[PDB]
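Written below as structure tokens is the structure these notes are about.
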Amino acid sequence: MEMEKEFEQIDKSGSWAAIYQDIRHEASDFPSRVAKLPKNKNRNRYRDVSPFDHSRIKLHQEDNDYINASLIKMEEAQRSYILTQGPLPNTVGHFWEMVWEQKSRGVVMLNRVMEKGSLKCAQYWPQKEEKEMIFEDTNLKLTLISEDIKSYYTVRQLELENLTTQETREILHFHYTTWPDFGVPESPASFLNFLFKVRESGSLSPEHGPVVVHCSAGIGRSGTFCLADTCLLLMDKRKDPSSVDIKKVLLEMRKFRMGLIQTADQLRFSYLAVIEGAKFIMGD
Ligand SMILES: COC[C@H]1N(S(C)(=O)=O)[C@H]2CC[C@]1(O)CC2
């Protein structure tokens, strides 16, 4: 079926939970043996969220190459994404090592450091220009260059230096700051505006390594971001945009990381975002 009318048909019939459970039943199951090794327990935020072995990002290190991060490679859309958990106190150096080694331009953050009164990820970037951060375990230096605070999101320019080679690179930090502590946003308008700002920066384009996107577990809000982006790109590429099947795209993405889209409300929100986004692209 088309999307917008399949949407109204699920709303009127109140069957979002049944649709979402079907997705959960059909999703891929692949091994995640490296994630479960005892030496990696303090590298995982949640015991039930792990990268598959076949798609995990490897650190360029001979001691321990493990990070909780997955490469989502979308062949028809010609887009790739790295989805990862919010960094932990003992993985902030691994996080920036990955950004460096994978040649990423941008980092997309969809959570606040504290939500619901608890810590959802480490404070992994510097908050003042004159107070830079040094990660001694991976030999990197990170400096805040500039910050632009807007009503729904903040964009930061950061300098990452590989202290071993003295090479430097500019990284863009795109921080969506207004996702509610409970539920999903009422309108997708600010989330779509944010997606378009990431696109306009070059961070999603083939001349760079894959964008790094995270929330707390790296599957819920993060899944919503890449699912909406890929569906909108396919609607632009194809002769028949009504042929884009959001459930099929989500199942394809779940071949590369478990659990993408965590609730039926996140599934409904993803439909809403693609539907509204397709009107703004045109041609209107
Ligand atoms: C408690 O939520 C009810 C669910 N339905 S339903 C009846 O379609 O599954 C609507 C859409 C998703 C919800 O989780 C929120 C309202």
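We number each residue from 1, going along the chain as drawn.
Determined via X-ray crystallography, 1.7 Å.
Each Cβ is built from the backbone N, Cα and C atoms, and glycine gets one as well.
Taken from Swiss-Prot, the feature active site, phosphocysteine intermediate applies to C215. DSSP classifies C215 (mutagenesis position) as coil under the three-state reduction. Annotation for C215 (mutagenesis position): spatial neighbours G86, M109, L110, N111, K120, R221, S222, criterion Cβ-Cβ under 8 Å with sequence separation of six or more.
Feature annotation from Swiss-Prot assigns substrate binding site to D181, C215, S216, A217, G218, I219, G220, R221, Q262. Annotation for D181 (mutagenesis position): spatial neighbours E115, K116, criterion Cβ-Cβ under 8 Å with sequence separation of six or more.
Other Cβ atoms within 10 Å of the Cβ of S50 (mutagenesis position) number 22 in total over all chains. Quoted from Swiss-Prot, the note attached to the mutagenesis of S50 to A or D states: No phosphorylation.
Record note (Swiss-Prot), mutagenesis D181 to A: Substrate-trapping mutant. The unchanged residue is displayed. Secondary structure from DSSP puts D181 (mutagenesis position) in coil.
For the mutagenesis result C215 to S, the note given in Swiss-Prot is Catalytically inactive mutant; abolishes sulfhydration.
If you take the C-beta of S216 (substrate binding site) and look for same-chain residues 6 or more apart in sequence within under 8 angstroms, you find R45, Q85, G86, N111, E115, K120, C121. The secondary structure of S50 (mutagenesis position), as reduced to three states from DSSP, is coil rather than helix or strand. Looking at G218, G220, the binding-site residues in this record, the fewest other C-beta atoms within 10 angstroms of the C-beta turn up around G220.
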